[PDB]
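Trainee: Please read through the structure below; I'll follow up with questions.
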Amino acid sequence: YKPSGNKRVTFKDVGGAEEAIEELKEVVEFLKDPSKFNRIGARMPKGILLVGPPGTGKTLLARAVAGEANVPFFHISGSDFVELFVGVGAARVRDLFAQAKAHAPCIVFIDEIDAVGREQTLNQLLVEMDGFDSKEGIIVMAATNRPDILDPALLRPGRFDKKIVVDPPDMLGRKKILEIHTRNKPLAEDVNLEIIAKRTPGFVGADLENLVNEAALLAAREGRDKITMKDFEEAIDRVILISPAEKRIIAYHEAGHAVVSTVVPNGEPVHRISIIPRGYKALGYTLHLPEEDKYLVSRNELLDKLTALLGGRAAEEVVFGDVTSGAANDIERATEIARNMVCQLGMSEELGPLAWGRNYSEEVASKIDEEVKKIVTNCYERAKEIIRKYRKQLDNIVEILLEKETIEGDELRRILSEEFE
Amino acid sequence: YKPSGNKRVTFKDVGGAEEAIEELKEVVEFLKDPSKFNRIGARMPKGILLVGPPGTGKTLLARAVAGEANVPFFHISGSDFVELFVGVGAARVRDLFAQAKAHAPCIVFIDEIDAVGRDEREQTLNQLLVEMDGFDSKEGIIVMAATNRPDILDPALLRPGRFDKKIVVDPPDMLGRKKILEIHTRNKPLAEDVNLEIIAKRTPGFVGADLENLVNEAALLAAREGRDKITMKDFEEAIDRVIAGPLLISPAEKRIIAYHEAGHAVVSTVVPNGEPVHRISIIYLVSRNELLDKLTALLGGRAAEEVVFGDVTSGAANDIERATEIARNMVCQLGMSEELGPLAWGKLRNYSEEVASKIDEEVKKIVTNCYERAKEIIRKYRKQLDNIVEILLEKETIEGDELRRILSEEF
Amino acid sequence: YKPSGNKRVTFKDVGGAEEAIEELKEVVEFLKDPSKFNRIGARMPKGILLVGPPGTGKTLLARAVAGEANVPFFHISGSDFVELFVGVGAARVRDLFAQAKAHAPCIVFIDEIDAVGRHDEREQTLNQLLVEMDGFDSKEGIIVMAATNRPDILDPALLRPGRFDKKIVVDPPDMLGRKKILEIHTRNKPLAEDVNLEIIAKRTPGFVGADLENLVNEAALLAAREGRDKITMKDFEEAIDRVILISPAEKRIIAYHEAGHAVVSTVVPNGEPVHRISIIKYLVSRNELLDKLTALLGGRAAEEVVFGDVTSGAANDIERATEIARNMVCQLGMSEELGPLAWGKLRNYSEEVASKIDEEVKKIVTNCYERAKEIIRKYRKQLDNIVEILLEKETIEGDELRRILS
Amino acid sequence: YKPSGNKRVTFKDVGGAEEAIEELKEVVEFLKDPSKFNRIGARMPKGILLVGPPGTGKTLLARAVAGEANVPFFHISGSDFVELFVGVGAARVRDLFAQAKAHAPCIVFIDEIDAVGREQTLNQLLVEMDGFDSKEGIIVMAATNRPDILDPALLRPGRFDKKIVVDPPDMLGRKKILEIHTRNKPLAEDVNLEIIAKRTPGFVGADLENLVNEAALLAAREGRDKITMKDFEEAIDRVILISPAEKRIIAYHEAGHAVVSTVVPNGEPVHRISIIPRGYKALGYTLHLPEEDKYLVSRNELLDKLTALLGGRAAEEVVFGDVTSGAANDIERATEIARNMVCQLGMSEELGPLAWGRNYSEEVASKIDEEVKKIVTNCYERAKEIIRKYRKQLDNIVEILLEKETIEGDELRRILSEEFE
Ligand SMILES: Nc1ncnc2c1ncn2[C@@H]1O[C@H](COP(=O)(O)OP(=O)(O)O)[C@@H](O)[C@H]1O
Ligand SMILES: Nc1ncnc2c1ncn2[C@@H]1O[C@H](COP(=O)(O)OP(=O)(O)O)[C@@H](O)[C@H]1O
Ligand SMILES: Nc1ncnc2c1ncn2[C@@H]1O[C@H](COP(=O)(O)OP(=O)(O)O)[C@@H](O)[C@H]1O
Ligand SMILES: Nc1ncnc2c1ncn2[C@@H]1O[C@H](COP(=O)(O)OP(=O)(O)O)[C@@H](O)[C@H]1O
Ligand SMILES: [Mg+2]
Ligand SMILES: [Mg+2]
Ligand SMILES: [Mg+2]
Ligand SMILES: [Mg+2]
Ligand SMILES: [Zn+2]
Ligand SMILES: [Zn+2]
Ligand SMILES: [Zn+2]
Ligand SMILES: [Zn+2]
C-alpha cells in the first residue's frame, strides 16, 4: 500500500469542532516529536476512535492531524476488508502495519471501522495494535458512526482506549463551515452566511459543502461571476427538523433512559444526557455501547441493562399513552440481548445450560421465542414501574433538558443526586 | 467508436418534459463553456441517469442537450456489450472514452445501461467504473445513461463521482401529448378539421414514441388514398392502428384510475396526519397514528374502487404492497403490536412458526382495519370524491393553487 | 450489379400469404408514386425483413413487390459476401447501392442476410451495409428487403430504427393456401378434369410453396414419362409419395383443445376476441381475470368432456392459470379470506397462511374449470362444428367461429 | 474452435462392432462424395446417435467414420457446456456449426450429449440442426450412455432420427479388441488371447486396452522384452459377472417388462428383449426412452407406461416372493412420471388442474405425496395382477431368453403372438 497523495489539510480547514481539535493538539505535538514524551514516560494512546454521524469531518480531523504534524497519512476503509477471499483481509492488515512502521511517525486511519470490528481480519488487527511500539510515533485513528456495533476488544486499554465525539454543528458551527468552504469562492456583497447558518438546521459539514456547490452551480448556470444570496437560498431547497411536541417526546425518552439507569442497581453511570437530534453523547446512544471495562456479565446485570434500554419507550408510553418509532433501535438491541441470554448464555429457565443455534426443532424454536419474549416484556414492565414511581424526577429532568439540551459533567451529578438523594 | 451522424436535435424537439429540461439546462451551459463553472469551482456531475418508461424521450433529451450545446453525441447501447467475447466489452469501453476525450466537450450516452450495469459483464462494468473515475469533469465530458429498469442497477454505478445525478422522465399527460403532436406535425400538411387537442385527449397512455408513430400512420393513411392533407379521420383511424401494431388507457379504465387517484386524495385530506396533496393526475420519527393514517390513505384508491364500482382491479397492487410493508414494520420492528410485544421479530426470520403465524394475524388486522376505515371515509365523502373525479377526467391533472382550492371548497 | 433479368412476378403468383401481401401493398403504392408519400411526410421503412422457413416465398414476395410496382429488382445473396478477399465485400455493397440510386425507385433484395448480418471482414462488410442504409434517401423510392430463417443470428444494429425495422413473418401455408399455391403452379399445365387440388392440399400438410411446386413438377414428369398429354389426379397422388407427421387422432385432440379455448373466450363476457385458430389493459378487474382463467382452461375442459381422458397438452395453460390465481391471491388482494394484503416478495409468511393461499388458489382455479366445462357441454354441437372445419382447413378466422356459435 | 489434431483412425482400428460399422458404411460413402446421393435425392440423416455403455468405442467409431472418409472431425463434449455463464453455451454452439459449414464435408461429434439434451444451450442446438443443409456433407454424431435422459425434441425427424446401439463385446469380440491393441506390442509365444477373451467376461474395449497396458507394465517392471501369458493373467486381477440364479432373475425382470407392455393397451411395441448385463437393446432400457413419435400423451397412456415400467419388479415379487435392487431405476422413473402427472399435468383427483411447484404448503406437499404414492402403488398391483394372469407366458419367454439371450426381429413377433394370440 502507498500513502495518501491527497491534498494536505490542517485544523485551519476544520470548522465547528473546537473541542475535538483541543484534545487532538497533543497528538499533533506527539507526532511532531515523540521524543519529548518518550523521554519522560508520557504514554500516548495507540488508538483514537472518532465518533459521530457521517459528514461531520471525522476523516477531515484525522487528515488535519497528519497535515498539522506534517506526517504521512494512510487512509484505509473498513468496508474494503469485508467480502474478501480467505486470508486476504489479514494479509492486508499485516501489510498496512508493516508500511506504517517503515514510514513512522505516521497516522493510520481506518474509516468505517465497524465494518471490520463487529474473525481473522479483526483478530489480525488486534495483534497489530498490541504488536506495535507507540514510542515509534505511530497513532491509529478510526472513525465510526456505529460504535455500538464494535467489538469491545477494540476499546480495551492499549488499543482504541480514547475516543472523541464529533457532533453536528449548531448555528455558529454551521456559519464557520460555510466560511471555510467559501474562502476561495466569489460571493456577492448581499450574501449573509449567518442567515444561511440559521436556515440550515440539521445540516452537517458535508451537506453545507454541498449546499455551497449547489449555489455555485446556480450562478454558473446563469453565467454569473458572483454567488448571490438568492443562489444560497435556492440551493438549500434543492438539497432538502423537530417540532416542540417532538422535542418533548425525545426529552422524555432520553430522561427515561436516565431515570431507569439510575434506579436499576447495575445501571451504567450516567455522565451525559442530550436531546440533540443525533449527538452521540446522549445516553440513548451510550447505552448501546459495548462493555469495555469488564469481561464477564451476570444475568442480573443484563436484565438491568435491558430494562435501561427500554426506559426511553417506557417513559413515552407512561407519559403520552402511546409510543413512537424512536425506540426501534432499543427494541432491536434489547431483543438481541435476550436471544443471547436464552440461546448462548444458558440464562433461561426452561431451556437450560445449552447452546441453541439453526440447529434445532420448531418445538424448541417456539420455546426460545416464548422465553425471549418473557425477558423483554418483564424488563419493559419493570421499566414502566420505575418511570411511574419516579415520575416527578422524570418530569424535572425533562424540564432542564428542554432548557439546556445537553447536561454533561459535575452539573449532571448535582442534578441526579438532588433528584435521587 | 464515432460520434452520431444523425440529425442534431434541440429542446424545440422535445414535448411535455419541462422539468427534465430545466434540470438539464445546467448541463447545456456547462458544455457550451465549462470555463464558466471551472472558473468558480462549480462542480458538475460526471454521469446523469435518465429514468423512465420506453419511448418517453430519454434518448431524445440526451440528444437535445448535445445539440443545444453543439457538441458531439456518442450513442451507445448497453445491449451491445452483453454476449461479447472475452474482454471485447472492456476494450470497447476503454476505446469509447478514449474517443470522448479526443472530442471533448461531448456527450457519451449509454442507452439501456441496465444491460451492462445489472463474469465478463463484471469486467465490462468494472471497466466502465474505471473510466468514469478516470476522466476529468473539467474537460467537458458528460456521460448520460438511460434505463426504465433502475432497480436492477449496481449501486456502484450510483456512487458519488459516477451516475450520482438522476432525472426522471415521465409519460406525457394530455397537454404534453398535445405538444408532442404539434412538434411532430410542424412540417406536415394537416386538414383544417384536425384537432390535436381531441387526439391528445383520446390517447391517454401514449408516450412520445407512440405519438410520433401515430402521426406517421396518419400520414400513411392519407398517402395511400393519394390525399395531399392529413385529416382528423386519418388520426382517429391511426390510433386503432398504432395500437394493434405495438397500450391505450380505455375510457372505462380512465374512470377507474380517476376514482383511485381521487380516493387517495380524499382519504389523505380527511385523515388527521395525512400528507398534503399537491397534485393529482391520471397519468425522523413517526407515531403509531401517523402510520395508521398513512396506511389508510395508501388504501384509499382501492377503497374508492370497491365502494364505487363494487369490483376491484389490479391497479392497487403497489399500494397493497406498501401498506403491508408498513404493517409488518409496525409489528416486527416498532413493537406496535397488540400481542407481540416490544420485540424485534426478524434479522430474515429467526422465530418459530407459532410466532410467524401471530405476526401474519396482526399484520392482517392492522391493514384490514385501515382498509375498512378508508372505505368509511370514501362513503362519507362520496360527493366530493365524485366532484374531484369529474374535474380530473376533464383535465387529467389537477395541481397548484387549483388543487389547493378544490380541496378547500370541498372540505 | 444490374436489374434482375428473371421473369416478372406479381402477387397473382404468390399463394397463401395474404397477410404479408397486405402489408406489402403500401410499399407497392409508394414505389409506383413516391411523391404521394413524400409530399405529406409519410415516411416509409428503408429496410423490410422477411422472416420464415426456406421455400415459403420470401424471395418470391420481394420479386412480386417489384413486378407489381413495375420497378427494377436487384437480387443479392448474403452468402456471396462471406469468403471474400479484404475490402471486396464493402466495395460490392457500395457499388450495389450506387446502382440502386441510379435506378430508383427500386427494390434491393438481400437473401440470407444472416450470412453477413452476424468475426472479421464481416464487420467491415456489415458496417458498410449500415452506412449505406443510413446514407440513402428513402424519398427516392428505394426500399431494401431482406430474408432470413435465422433472425436471432442477426446483429441488432441492423434491426434498429431507420434500418431493418419492419419485419414480416412468412409462415407455412394452411390447406387453402396450399390449394392456391397449387393453382398458381398449375396455371400453365394440362390438367385432367379429375384433378382435385383441394384434396391434394389436404393430403400435403407441412408442405411449403417450394414443396408444392416440386410436387406439381413430379406429377408432370410422371405423366410425360408415360407418354400422356394430361396430368391426372393419380399423377398428383403418386407425386406426393415422391416429394416425401401427426396422428389424425392427435390432430382431433389438438383441434378440440384449440376450439375449446376459443368457445370459452367468446362466451365469457370479458374474454379476448378470437382473431385466429390454428392446429399447427393497464388495469384488469377480478372478473376479467376470472374470465381469462376460465378461457385458459377451455382446451383442457374440452378434452375432458369430449374424450373423458386428458392429455399433457394443457400443461402450459394449467401453469398460466395457476400463475394468475396465485397473483390474484398474493398480490392483488382479490381473495375472500386473505385480505388486501401482499403475501410474499420469496416467502415472508407462516405455514398457516401458506396453506390458506393454496386453498384459495385451488378454489379459484377449480371454480373456473367447472365453469369452462359447463360452457363446453352447453356449446358442444358448435364446438363439434368448429372442430370439423378446423380439421379440414387447419386454420379458421374468428368471424367464422362467432358465426358458428350462431 | 479448431478441428481435432488427434491421430486418424479407420474401421480397421475398431473391434467387435461389425453391425455398427455396417450401418455407418453409407455415412462414409456419403461423406466421400455427397453428390452421388444429392443427385438422386438420397436423403441422409442429419443426426446419428451412438448408444452404449462407456468404453465401448462410441467415440472411436465416430472418429473411424471421419478417418475412413478422410474428412475433418470436430469433437465436442456435452459436459463442457453445462456450468457455463449466461449465453456462452449457445454462442459456442453457434460457433461450432459456423466452423462445421466452413470445413464441410465433415463430422461434428458431441460426446455426453445427455449433458446438454435433458434451455438456451439445447434450444440453440436444435435450431442449428434444423438450420444446416444435409447436402453440404455435414453429419452430426452424438454419443450417450444415458439416452433415457434425452429431450425427445432431439430425436425428432430431421435431427438425431437414427441411432445405433453399441453393446459390450462377447468372447469373440473381446479377442478381436485384444488383437487390435496388441498389434504393435511384443507378445511371447505362449500368449493366447482366446483364453484371455474367455476369462474377461463383462470387460469392454476400454477395459481390455487397459488390461493390455497393465500386462506391458508387468513385463517392463521386470525389464522384459516380450509380454507373457502370465503377464496377461496377472493384469486381469489388477483391474478387477453373473450367477445362474441371478441370470434367472434378470430373465424374469426383462420378461416381466415384456409381458406387461404387451398386455397393457397403450403398451410400447416390444421389438427386442435381452439379458445381456448392459445391452441397451433390452426392453428394460427401451421403456425408459423419451417419446419421440408423439407430442401428446394421455393419462391412460402414462398409467400403461408406468405399469410396464414396474413389470420387471412385479415379476420378481410374484415369482421369487422378494425383490432385488434391479428395479431401482424403474422405481425412480415411475415416480418421476407420477409426480409429473400430479404436479404438472393436472392428472390427479384431488389436486385439480393446478401447477404445483417448492411453491406450496406442507398440507399440499402431503397430498401430493399421497397422490403420487397411490398412482405408483395402483400401477404396481396392476402389473402383478397381469404377471399372475399371464404366468405361463412369462415362464415361456424366460425359458427362451435363458437360451437365446437376445430376441430381436420377426422371431420375437412369432413368439409373442404364439403366446398372446
Ligand atoms: N467540521 C467541518 N468543518 C469544515 N468542513 C467539514 C466539516 N465536516 C465535514 N466537512 C466537509 O464535508 C466533508 C465531510 O466528510 P468526512 O470528513 O468524511 O466526514 P465523516 O468522516 O464524518 O463522514 C469533508 O470532506 C469536509 O470537506
Ligand atoms: N417528449 C417527446 N417529445 C417529442 N417527441 C418524442 C418525445 N418522446 C419521444 N418522442 C419521439 O419518439 C422517439 C422516442 O424515442 P426515445 O427518445 O428513444 O425514448 P426513450 O429513450 O425514452 O425510449 C423520439 O426520437 C421522438 O421522435
Ligand atoms: N407462397 C408461394 N406461392 C407460390 N409459389 C411459392 C410460394 N412459396 C414458394 N413458392 C415457390 O417455391 C420457390 C422457392 O421459394 P422462395 O421464393 O425461394 O422461398 P424462400 O425465399 O422463402 O426460400 C419460389 O420461387 C416459388 O416458385
Ligand atoms: N470396439 C472396440 N474395438 C477396439 N478398441 C476399442 C473398442 N471400444 C473401445 N476401444 C478402446 O478403448 C477406448 C474406448 O473409449 P471410447 O471410444 O470413448 O468408448 P465410449 O465412447 O463408448 O466411452 C477407445 O479409445 C479405444 O482405444
Ligand atoms: Mg462518513
Ligand atoms: Mg428506449
Ligand atoms: Mg430460400
Ligand atoms: Mg464414455
Ligand atoms: Zn433510546
Ligand atoms: Zn394508488
Ligand atoms: Zn392450450
Ligand atoms: Zn427394469
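Note that chain B carries Swiss-Prot numbering, so the residues on display, from first to last, are 150-267, 278-405, 410-446, 465-528, 542-605.
Every residue gets a Cβ built from N, Cα and C, even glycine.
Annotations per Swiss-Prot:
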type	residues	note
ACT_SITE	B:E424	active site
BINDING	B:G164, B:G204, B:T205, B:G206, B:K207, B:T208, B:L209, B:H343, B:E371	ATP binding site
BINDING	B:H423, B:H427, B:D500	Zn(2+) binding site
MUTAGEN	B:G404 to L	Complete loss of protease activity and of oligomerization
MUTAGEN	B:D500 to A	Complete loss of protease activity
Trainee: Between the Cα atoms of B:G404 (mutagenesis position) and B:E371 (ATP binding site), find the distance and write it as a whole number of Å.
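Mentor: About 14 Å separates the two Cα atoms.
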Trainee: Near the Cβ of B:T205 (ATP binding site), how many other Cβ atoms are there if near means within 10 Å?
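Mentor: B:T205 (ATP binding site): 25 neighbouring Cβ atoms within 10 Å.
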Trainee: Going by DSSP, give the three-state secondary structure for B:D500 (mutagenesis position).
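Mentor: Assignment for B:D500 (mutagenesis position) reads helix.
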Trainee: Among B:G164, B:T205, B:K207, B:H423, these being the binding-site residues, pick the one whose CA is nearest to that of B:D500 (mutagenesis position).
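Mentor: When the Cα distances are compared, B:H423 comes out closest.
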Trainee: With every protein chain in view, what's the tally of Cβ atoms within 10 Å of the Cβ of B:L209 (ATP binding site), excluding that atom itself?
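Mentor: Excluding its own Cβ, B:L209 (ATP binding site) sees 22 Cβ atoms within 10 Å.
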Trainee: Provide the number of Cβ atoms within 10 Å of the Cβ of B:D500 (mutagenesis position), excluding the reference atom itself.
Mentor: 23
Trainee: Let me make sure I understand the span of the ATP site: among B:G164, B:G204, B:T205, B:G206, B:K207, B:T208, B:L209, B:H343, B:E371, what is the greatest distance between any two Cα atoms, in Å?
Mentor: 17
Trainee: Can you figure out which of B:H423, B:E424, B:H427 (the recorded positions) comes closest in space to B:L209 (ATP binding site), comparing Cα atoms?
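Mentor: With Cα distances computed to B:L209 (ATP binding site), the winner among B:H423, B:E424, B:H427 is B:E424.
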Trainee: Roughly how many Å separate the Cα of B:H423 (Zn(2+) binding site) from that of B:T205 (ATP binding site), to the nearest whole number?
Mentor: 24
Trainee: Select, from B:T205, B:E371, B:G404, B:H427, B:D500, each of the recorded positions with a Cβ positioned under 6 A from at least one atom of ligand 2; if none does, say none.
Mentor: B:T205, B:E371
Trainee: DSSP three-state call for B:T205 (ATP binding site): helix, strand or coil?
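Mentor: Where B:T205 (ATP binding site) sits, the three-state DSSP reduction gives coil.
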Trainee: For ligand 1, pick out the recorded positions B:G164, B:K207, B:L209, B:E424, B:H427 that have a CB under 6 angstroms away from one of its atoms.
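Mentor: Not one meets the Cβ criterion.
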Trainee: Compared by Cα position, which of the binding-site residues B:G164, B:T205, B:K207, B:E371 is the closest one to B:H427 (Zn(2+) binding site)?
Mentor: B:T205
Trainee: Taking 10 A as the limit, how many CB atoms besides its own sit near the CB of B:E371 (ATP binding site)?
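Mentor: Cβ-Cβ neighbours of B:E371 (ATP binding site) within 10 Å number 21.
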Trainee: Would you mind listing, in sequence order, the residues at least six apart from B:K207 (ATP binding site) in the same chain with a Cβ closer than 8 Å to its Cβ?
Mentor: B:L199, B:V200, B:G201, B:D260, B:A305, B:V328
Trainee: Is B:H427 (Zn(2+) binding site) helix, strand or coil when read with DSSP?
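Mentor: Its secondary structure by DSSP: helix.
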Trainee: For B:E424 (active site), what is the tally of other C-beta atoms lying within 10 angstroms of its C-beta?
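Mentor: B:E424 (active site) is surrounded by 26 other Cβ atoms within 10 Å.
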Trainee: Around the Zn(2+) site recorded as B:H423, B:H427, B:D500, what other same-chain residues have a C-beta within 8 angstroms of the site's C-beta center?
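Mentor: Near the Zn(2+) site, the remaining chain residues are B:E424, B:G426, B:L479, B:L480, B:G481, B:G482, B:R483, B:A485, B:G496, B:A497.
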Trainee: Compute the C-alpha separation of B:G164 (ATP binding site) from B:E424 (active site), stating it in Å without decimals.
Mentor: 25
Trainee: Pop the Cα-Cα gap between the residue listed as 'active site' and B:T205 (ATP binding site) into the table, whole Å please.
Mentor: 22
Trainee: Quick one, of the recorded positions B:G164, B:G404, which Cβ has the fewest other Cβ within 10 Å?
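Mentor: B:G404, out of the recorded positions B:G164, B:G404, has the fewest neighbouring Cβ atoms within 10 Å.
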Trainee: What recorded positions among B:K207, B:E371, B:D500 have a C-beta sitting less than 6 Å from any atom of ligand 10?
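Mentor: Among the recorded positions listed, those whose Cβ sits under 6 Å from ligand 10 are B:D500.
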Trainee: Take the Cβ of B:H427 (Zn(2+) binding site) and count every other Cβ within 10 Å, whichever protein chain it belongs to.
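Mentor: The answer is 24.
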